[PDB]
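One structure below.
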Amino acid sequence: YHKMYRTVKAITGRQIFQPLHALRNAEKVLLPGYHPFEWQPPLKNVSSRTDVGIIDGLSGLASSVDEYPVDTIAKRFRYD
Amino acid sequence: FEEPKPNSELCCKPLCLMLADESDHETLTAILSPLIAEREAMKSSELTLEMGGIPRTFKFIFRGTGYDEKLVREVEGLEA
Amino acid sequence: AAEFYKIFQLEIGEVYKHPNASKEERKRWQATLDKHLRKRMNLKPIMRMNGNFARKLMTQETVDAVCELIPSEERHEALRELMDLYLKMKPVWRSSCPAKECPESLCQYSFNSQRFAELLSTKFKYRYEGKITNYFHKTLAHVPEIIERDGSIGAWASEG
Amino acid sequence: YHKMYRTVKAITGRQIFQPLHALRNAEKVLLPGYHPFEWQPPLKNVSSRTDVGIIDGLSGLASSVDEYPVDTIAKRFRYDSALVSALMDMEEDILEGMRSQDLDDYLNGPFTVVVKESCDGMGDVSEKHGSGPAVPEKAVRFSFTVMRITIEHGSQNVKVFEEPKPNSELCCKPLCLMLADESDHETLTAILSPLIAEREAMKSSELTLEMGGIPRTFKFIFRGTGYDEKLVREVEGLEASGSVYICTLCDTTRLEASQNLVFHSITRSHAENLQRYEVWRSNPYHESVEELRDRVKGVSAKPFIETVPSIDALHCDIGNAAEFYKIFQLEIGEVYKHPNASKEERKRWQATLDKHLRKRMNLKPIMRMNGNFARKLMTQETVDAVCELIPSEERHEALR
Amino acid sequence: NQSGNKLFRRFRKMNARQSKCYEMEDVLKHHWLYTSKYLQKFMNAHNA
DNA sequence: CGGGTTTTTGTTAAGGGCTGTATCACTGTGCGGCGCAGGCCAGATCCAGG
DNA sequence: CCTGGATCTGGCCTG
DNA sequence: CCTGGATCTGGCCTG
DNA sequence: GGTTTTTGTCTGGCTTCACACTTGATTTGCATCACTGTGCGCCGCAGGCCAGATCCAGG
DNA sequence: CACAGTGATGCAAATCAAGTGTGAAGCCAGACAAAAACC
Ligand SMILES: [Ca+2]
Ligand SMILES: [Zn+2]
C-alpha cells in the first residue's frame, strides 16, 4: 500500500490515498478497547476497565524454572 | 439482524490465537480457561451500550456448535 | 463420503461373495476405482477426502460411472437406491434453512432413514452387521430432533 | 484491482484508475510478438514470422494412443521473440547507458549481449481435478536473464548495461514452463529440444532491431550457469552424483581428489563430452567395459545441452554448511578416539548439538539445510557454541 | 531462478485461471509482466 | 553609471504538526516420500503353574 | 571342504 | 497336558 | 412589540450550461466457464554408485 | 446445500462527435419587504 500510494501521489501530484499513519490512526476506532460500556450487574472476576485490547493469553501464567514448563505463545481479546 | 452468509470467512471473528496443540490438555486448559470464565460470567447479566445517541441493552446466548467430533470428545470429557 | 468410497471399493471386488481377500486385492480394487474415476468422472485420486470430493462423489452419475465395474444387476439396484436415499437425505442437514428450502424432503426424513437403515442391514450385511460408523448413526438417528431444536445444521457448521 | 477501481470510481465520482480492458490492450506492447525485427542471416529451421507469443511447448508431439505416451503440459515463448521483447523493454536503459558512458545515442554498433540461462525442477506442485492428461506433480521452469550489454567503440568495449541485482526475482525472465519430472529424460528432451535448436541457430547471427527511430544490431553470448549439480550431471551426459568421477570441470577420481586436493585444471567442455560419447558408442579400440569407462572418463550418454563449466554458488553454500554440520556432530563425540559408534550415540550427539544451537544461536533445527541456516551457521559464534561441548582443546584450536 | 520459483507458487495460486488447460499460459504471461522493466521505472519515479 | 526606490525573497529563532525514511530481527524459494497419530477393542497367542 | 565370483547392503554424494 | 489368564495385535473411528 | 436574522422580490441584461437528433464508434460493465482452498499426521527421504560382507554351488 | 475469487471472452448498454441555433438557468445591479425565533 505504501508503494501504491507513494507512486500515485508522485505521478498525479494530488494525494489520492492517505498516508499510512492516517490509516493507523483511523484503525483504532474499530480495534477492541474504544467504547464505553456498562455491565448491569458487574461481571464477576472481570475488571471494569474499558480500554483493554490485545492481551497476553497466558493471563500471567508462571514461567519460572521451578514449575510446569509452558512453551506456547498466545494473544487474545478480552471477551466482553 | 441475521448473518446472511453464515459460513463466510468475513464473519468468523477471531478471539484468541495460541500456538498450542489441541492434543495437549494442560496448555489448552491453561490458555482457554479465562475465556470460559468470562463467558460463564457474561451468561447472567446485561450490557448497556450507547448505539447511535441512545443507550440500549443487550444480553447474550453462546452456542458452541463449531467443534469437530474429536474436540467435543476431548473437551466435554467423553471417551475417545 | 469416505464411507461410501469404501463401500464402492469393497463392492468392486464382490466381497459379499468372497468374504476373504488379501490386502493386495484391496489395493487392486483401489487402483481400479481410482483410475476409472479419473477416467470417467474427472476426479484425481486424493489421499484425504475434502469437501469438494464429497460434493462431486455423492452424485448419481458417480454410481452410473462405477456400476460398469461391478458385474451383478442386483448390486446395481442396491447401490443406485442407496445413493438416491442419501441424496434425499443430504439437503436436510446441508440447507441453511431447511424448513423454507426443502420441506418436502424434511417432512419424510424418518421414512428415508428407516429405508436406508434396512438397506444397510439387508443388502450390505457383510459390513454393517454389528458395527456402524458414528456419522451414519448421527445422520440416521438424531437430525429431525436437532432441526426441530435449532432450525438448521448447515448454518451452525464449522466451515467458517 | 477490479473492485478497488469500482469502489474508487463509485465513491469519488471521477475515474482515477483505469478499467481492466485498457490494461489488457496496453499490456500487449510488453508481451513478445509485437515488435518487428529480422536476422541478417535468416535462422535455420525457424520461421521469420514475427507475431508469435505464447505457443505450445510440446511443438506438436504425437499425442495419439499409438505412440510413446505423453502426459505433460508445456507453454513457451519463442526464444527470438522473448529476446527481442526483452531488448525493447531495456531500450531506455540502453540509451541512458550510452549517454552516461560519454558515447552518442545514434550508434548502431554490434551490441554484444551476454545472457544467463537457468533451469531447475520444482516439486510439490499439485495437479488439479478435471479433464486433461495424467500430469505429474512436478514442474520444470526454463528461464533466462540479460546479464550485460557491451558495445564496441574504437578498439575497446564499453559496458552500456550491467545488471545491478543479478540474483533478483525481478530480472530473471521466464521462457518455458512445463510439468514434468526433472529426472525423466525423454519428455524433458521432447520439450527442451526446440529451445536448443533456436539457441544453436541464433548463436551465429546479427539481430537487426529498431530502437527509437534507428535500427541497431545485436549479437549474443549465452552462458549456462544457473544449473544445479544434479542437472548438469543429467543433461551434460556425465555420470550420477556418487560416482568415482566427481568434478564436472576436470578429469579426476574421488581418491585422487583426496591425495592432491588443490592442483587441477579445467578440462571438461561440451565438444569434449560429445566426442567422448562418440568414442563410447563406437568403441573404436575394442576395450572391455571398465577400460572403456576409463577411456571416456565417465561419459555414458549423449550431451544435449551446451553449458559453461562453473560452480553454482548457492548450493556450494548449502553443501559446505551441511558438511561442517556433520563435522561438528562428529567432534562432540570424539570419533577420532571412538572410531566405532552405535546408531544411538550418533543420534544423541545430534540431539545435543541441536539443543545447544537453539540455546545459543537462536536456531531452530531443520532436516533440510537452507541458505539462511547456512549463513547463520558459518560464523565464529557457532564455533564458540560448539567448542563449549568438546572436552579437548586441540579440537578447539583445530575447529577455530 | 530459485526466487523465481518463489514467485511461481504465488502466481499459480493468486494470478491464474484454475483450469489445467489455462494455468501455464496465465502464469507465464504474469511472470513475464512482473519482470518487465518498463513497469519498474514507474514505481521508483518518486526518486526523480 | 549608478543612487534611488519598490517590491521580491530571505533569515532570525521559539513551537507545532504533517509526512518521509531509517531500524529492528526475521520470512521464503532452494529436496523427497507416504496413509499416519491417537485411542479403543475383539481376536489370537504365549507362559508358567499346576 | 575350499573358495571365488554372484548377490545383497549399508553408507555416502547430490537434491 | 492343559489352561486361565497376561499380552500382543491388527482393524476401525476421528482428524 | 423590538431586534436582528432569514429569506423573498424587481426587470434588463450578461454569461453559462443543456439539447434538438443520428449513426457509427467507440468505451464500459457484467455474466460465464470450470476450477481453487481451508477442511488430518509423520520423518528424513529418492536416485544412484560402490566397497565390503554373505553365499552358495562346482572344482 | 461454502463461498470469494481466477482471468479471458463476448454481448449489451451507455456515452459521444458533430452541425448551429435554440431553451433553461444562475446571477449582477441596489433597494423594498414580509416570516420568525429569541428579549
Ligand atoms: Ca529445485
Ligand atoms: Zn574438479
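All chain C residue numbers match Swiss-Prot; in order, they span 801-960.
Yeah, the Cβs are placed from backbone N, Cα and C, and that goes for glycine too.
So that you can see what the record holds, here are the features copied from Swiss-Prot:
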- C:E811 to Q: Loss of DNA-binding (MUTAGEN)
- C:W893 to A: Capable of nicking but defective for hairpinning (MUTAGEN)
- C:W893 to F: Capable of nicking and retains some hairpinning (MUTAGEN)
- C:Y935 to S or T: Capable of both nicking and hairpinning (MUTAGEN)
- C:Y935 to A, L or F: Capable of nicking but defective for hairpinning (MUTAGEN)
- C:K938 to A: Capable of nicking but defective for hairpinning (MUTAGEN)
- C:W956 to A: Deficient in both nicking and hairpin formation (MUTAGEN)
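Overlay of Swiss-Prot annotations on the structure.
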residue : record               : Cβ contacts under 8 Å, 6 or more apart
C:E811  : mutagenesis position : C:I870, C:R875, C:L879
C:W893  : mutagenesis position : C:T939, C:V943, C:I947, C:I953, C:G954
C:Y935  : mutagenesis position : C:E803
C:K938  : mutagenesis position : none
C:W956  : mutagenesis position : C:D950
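Mapped onto three states, the DSSP output places C:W956 (mutagenesis position) in coil. Close to ligand 2, meaning a Cβ under 6 Å from one of its atoms, is not one of the mutagenesis positions C:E811, C:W893, C:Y935, C:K938, C:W956.
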